[PDB]
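As structure tokens, the structure follows; a few thoughts come after it.
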Amino acid sequence: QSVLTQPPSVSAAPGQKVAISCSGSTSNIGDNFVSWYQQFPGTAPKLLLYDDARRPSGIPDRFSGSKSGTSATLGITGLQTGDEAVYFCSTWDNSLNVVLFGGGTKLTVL
Amino acid sequence: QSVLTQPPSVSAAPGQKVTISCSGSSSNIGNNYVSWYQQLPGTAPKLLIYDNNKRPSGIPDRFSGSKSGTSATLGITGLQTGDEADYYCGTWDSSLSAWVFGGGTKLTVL
Amino acid sequence: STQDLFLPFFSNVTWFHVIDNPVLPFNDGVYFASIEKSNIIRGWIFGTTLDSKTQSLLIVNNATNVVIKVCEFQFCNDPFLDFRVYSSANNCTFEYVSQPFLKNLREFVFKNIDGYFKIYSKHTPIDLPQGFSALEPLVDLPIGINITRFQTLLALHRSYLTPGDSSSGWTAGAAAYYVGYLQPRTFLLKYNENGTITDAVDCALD
Amino acid sequence: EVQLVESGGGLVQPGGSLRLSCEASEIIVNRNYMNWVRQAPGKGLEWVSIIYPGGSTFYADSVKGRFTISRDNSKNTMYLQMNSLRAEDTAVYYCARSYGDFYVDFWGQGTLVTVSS
Amino acid sequence: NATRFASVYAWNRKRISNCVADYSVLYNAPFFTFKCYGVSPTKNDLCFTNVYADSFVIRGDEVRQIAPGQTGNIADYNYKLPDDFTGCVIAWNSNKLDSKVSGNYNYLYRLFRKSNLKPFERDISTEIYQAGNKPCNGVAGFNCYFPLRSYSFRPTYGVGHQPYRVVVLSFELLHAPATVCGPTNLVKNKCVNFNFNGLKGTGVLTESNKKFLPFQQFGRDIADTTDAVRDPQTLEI
Amino acid sequence: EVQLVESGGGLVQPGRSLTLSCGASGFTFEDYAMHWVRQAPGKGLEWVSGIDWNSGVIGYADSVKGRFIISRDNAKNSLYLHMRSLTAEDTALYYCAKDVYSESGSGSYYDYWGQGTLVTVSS
Ligand SMILES: *[C@@H]1O[C@H](CO)[C@@H](O)[C@H](O)[C@H]1NC(C)=O
Ligand SMILES: *[C@@H]1O[C@H](CO)[C@@H](O)[C@H](O)[C@H]1NC(C)=O
Ligand SMILES: *[C@@H]1O[C@H](CO)[C@@H](O)[C@H](O)[C@H]1NC(C)=O
């Protein structure tokens, strides 16, 4: 059972570019699309991307990014003190046939 | 013509595992579930094995049931005196739309 | 030469205003009109009681869609649309949606016969005009219900969901709508070369 | 305690008619799939009839048409109407509850039946 | 051609109306069964106001239970066809698609119930069936059975235990304008009998040149002679 | 305009079953293939079950196979998940997620999420 592998936590000063890497294998990310979800504390997670690049209307432009291979990546800039949240990488599996999810990475504004 | 075939008798000494084989056309035992009943003398059949492997309601252990292709097998590690009874194998023959039972084995302890 | 439920030529149809929309009887169908610059007359409610006691009907030409429902809401004593001011609750049976129905003069004929509702219509660019225009069929709603009383709706600005606006309220743009009742008559219609009615002769006016 | 007790068994002439009955306690015969199975002395259980929750009945080949199974309205008891008997109906009929079509969990004690003069 | 099919206890009912139903494409995995009750399958020129497609996955030996006036595990408790069914029970083996080992428990059937199903009744409820005096208390136990039981399909079983996908098409006729007219081609320019939804006549049909307004479905000349007609199927004047 | 209401949320004992019965509003129900995603407190998301427009299930998570039964009615606009034989690890908050597709498994993105309900399983 392959599992998506996000970084446990991330920290960066405001303004810089922040990388969140969801690492998997050929069956999960190497063959299909990955989407990314944003969760604030005490809130229902919401769409922040899809099709590995595209963004839902309202999706922060500052947070965008696509990666190839077995890994996907999200890039963030203009980190406002409100952008502290948890980011999930969602993926489908072609072999095991069950949707996989990322562990979750929390973003801190220093 | 489907009616499962069972050896007329099987005999073993105590301490020797006893194997009983119920064979029938794959119309009823290859597509449905075997079940195995024990009839002590002058009594009423008592369910022994159900659903091709299980052992219900705490039947004395070491009683095993297996299904190989178009055949079913019952096994008793050792040949205890109390286990002496008639043994029957039953499947729901959908072609005849009828419960079909085996010939019955006269288990005798040597 | 057709005998059916027509509006007797030169009847005197009631006049109404917006600057009060009381319930009205529905004898044998209704010829309904409207004259305004901006759409203020939005929809109608039909039924024998216009309440949850018996089955009723609602037609509304929304901003982009016409919604037709027959499910007997608890209509407010002063139904209104700004939505949801009119209806309260309902279990629905029939439902229909289509394109919107419409210094302009609308027109409609509502007739319910043999368990079938029928709506005609003619939107025109414009004291009813002295001219003449035939009303092409628009829908034929198969619904087995009784309709004896109807009431129009409006789109004014200031009003309360509760029936608090009695004999007073928001004074919107002037919206005059006319109502006449159809009698069973026999006209001799004149189809022209393409099948477009151009005149009609009442067979008992004079 | 769970129990099924059956009565109606005795000598009878060929072509006779009997109403065997299955009485159910701790269980409700108007729901669990109930079955009538038989075994002539020195012979093998043979499926006679199964009654479904919904009233549907199934009978074997040899026992078709002549017989009938029925489910009482309120007595919590089931009955076999055996009619048009022959020599091959000598039996020790049992009534048994059968989870679905898979296995026969509970068996009644046994009610002899004889076809002779 | 859907990727997955509904369990037999929660069958779907995709209402179909206001379209042209070509019934030929259905003829095609080898259609081990294509029966019809009420209408002759062989060669679609009737108009029905509603077509209901009820689709599910039943094992092979129980395809014979999808039939009017039939009883058993499937017809009594899961899917009950009426005594006057008009439609076509289509079926086909699907051991390639619907028989994985990760998807064992995707297909369940209702093994227990208190009464037969009223024709075309769906019960998704999962109330613990009570088959005893003692209350079940909402937890399964002795004489307290959970109704739904799993097929647990395997690819190595027989052709009598393998998932035979099934689709039941019911054609229905109310006192409302029928719209499911699925294409009969009819000859033009030559004297020919025409039967337009019961409008029977004989004549020479020609490309019309008169402008019927969209609310008009007939054409009358002077003295009420039927001069033009529109096809209730392809809407041609 | 898309509100997803939940239900059936409340403490349940270690062995009793439960029925979470999501709802819907403001969108066509039988066109979209809904889901059910749980989240244990202090942890990330864990997919629990899926379903399609024909109510043909997608498959359950490996940990909950054979004890969760997901169904739906497109008439009552609902999506039920009858939990059977719960345990300690099954405590979580259950979002009634959504999918834009009707086939669920070409790599789909789940748009609208309900506020979820909390199921706690303790003595
Ligand atoms: C609506 O509800 C009323 C009151 O319960 C009931 O009498 C009626 O049959 C219902 N009608 C429909 C269409 O469900
Ligand atoms: C309309 O009223 C008549 C006369 O009482 C009654 O017979 C009929 O059922 C009513 N219509 C409907 C739709 O119930
Ligand atoms: C009828 O249609 C023809 C062709 O468009 C047009 O020339 C003629 O004026 C029309 N007659 C009327 C006014 O209906």
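Following Swiss-Prot, chain C shows residues 50-68, 80-142, 157-176, 187-210, 215-294, kept in their order.
Each Cβ is built from the backbone N, Cα and C atoms, and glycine gets one as well.
Swiss-Prot lists C:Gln52 to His among its natural variants, and the accompanying note reads: In strain: Omicron/EG.5.1. Within the same chain, residues at least six positions away from C:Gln52 (variant position) with a Cβ under 8 Å of its Cβ are C:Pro272, C:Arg273, C:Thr274, C:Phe275.
Where Swiss-Prot documents C:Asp80 to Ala as a natural variant, the accompanying text is: In strain: Beta/B.1.351. The Cβ of C:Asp80 (variant position) has 13 other Cβ atoms within 10 Å, all protein chains considered.
In the three-state DSSP scheme, C:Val83 (variant position) falls into the coil class. For C:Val83 (variant position), the same-chain residues lying six or more positions away in sequence with a CB closer than 8 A to its CB are C:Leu110, C:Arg237, C:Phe238, C:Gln239. While the structure shown retains the original residue, Swiss-Prot records the natural variant C:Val83 to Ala with this note: In strain: Omicron/XBB.1.5, Omicron/EG.5.1.
Same-chain residues at least 6 positions away in sequence with a Cβ under 8 Å from that of C:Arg102 (variant position) are, in sequence order, C:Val120, C:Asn121, C:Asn122, C:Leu141, C:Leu241, C:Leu242, C:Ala243. According to Swiss-Prot, the natural variant C:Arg102 to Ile carries the annotation: In strain: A23.1.
Natural sequence variation is annotated in Swiss-Prot for C:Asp138 to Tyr, with the remark: In strain: Gamma/P.1. Applying an 8 A CB threshold to same-chain residues 6+ apart, the list for C:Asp138 (variant position) reads C:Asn81, C:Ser247, C:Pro251, C:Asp253, C:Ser254.
In Swiss-Prot, a natural variant is listed as C:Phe157 to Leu, annotated with the note In strain: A23.1, Omicron/BA.2.75. Over all protein chains present, the Cβ of C:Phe157 (variant position) has 12 other Cβ atoms lying within 10 Å. C:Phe157 (variant position) carries neither a helix nor a strand DSSP state and counts as coil.
Recorded in Swiss-Prot as a mutagenesis result, C:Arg190 to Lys carries the remark: Partial loss of biliverdin affinity. All protein chains included, C:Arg190 (mutagenesis position) registers 19 other Cβ atoms within 10 Å of its own Cβ.
Recorded in Swiss-Prot as a natural variant, C:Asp215 to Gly carries the remark: In strain: Beta/B.1.351. There are 7 other Cβ atoms within 10 Å of the Cβ belonging to C:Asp215 (variant position).
Of all Cβ atoms in the shown protein chains, 13 besides its own fall within 10 Å of the Cβ of C:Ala222 (variant position). For the recorded site, C:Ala222 (variant position), the DSSP three-state label reads coil. For the naturally occurring variant C:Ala222 to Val, Swiss-Prot gives the following note: In strain: 20A.EU1.
Under natural variants, Swiss-Prot gives C:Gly252 to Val with this note: In strain: Omicron/XBB.1.5, Omicron/EG.5.1. Take the CB of C:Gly252 (variant position) and look out to 10 A: across all protein chains shown you find 11 other CB atoms.
Here the residue is the original one, but Swiss-Prot notes a natural variant at this spot, C:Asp253 to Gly: In strain: Iota/B.1.526.
According to Swiss-Prot, the natural variant C:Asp253 to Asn carries the annotation: In strain: Lambda/C.37.
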- Message: Short of 8 angstroms on C-beta distance to chain B, which of the listed variant positions (C:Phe157, C:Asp215, C:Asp253) are there?
- Response: none
- Task: Taking only the Cα atoms, work out how far C:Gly252 (variant position) lies from C:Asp215 (variant position), in Å, as a whole number.
- Result: 32
- How many other Cβ atoms sit within 10 Å of the Cβ of C:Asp253 (variant position)? 16
- Query: If we check Cα distances from C:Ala222 (variant position), which of the recorded positions C:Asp80, C:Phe157, C:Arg190, C:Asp215 wins as closest?
  - Reply: C:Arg190
- Work out the three-state DSSP category of C:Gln52 (variant position). strand
- Spatially speaking, which of the recorded positions C:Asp80, C:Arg190, C:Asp215 is closest to C:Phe157 (variant position)? Use C-alpha to C-alpha, please. C:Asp80
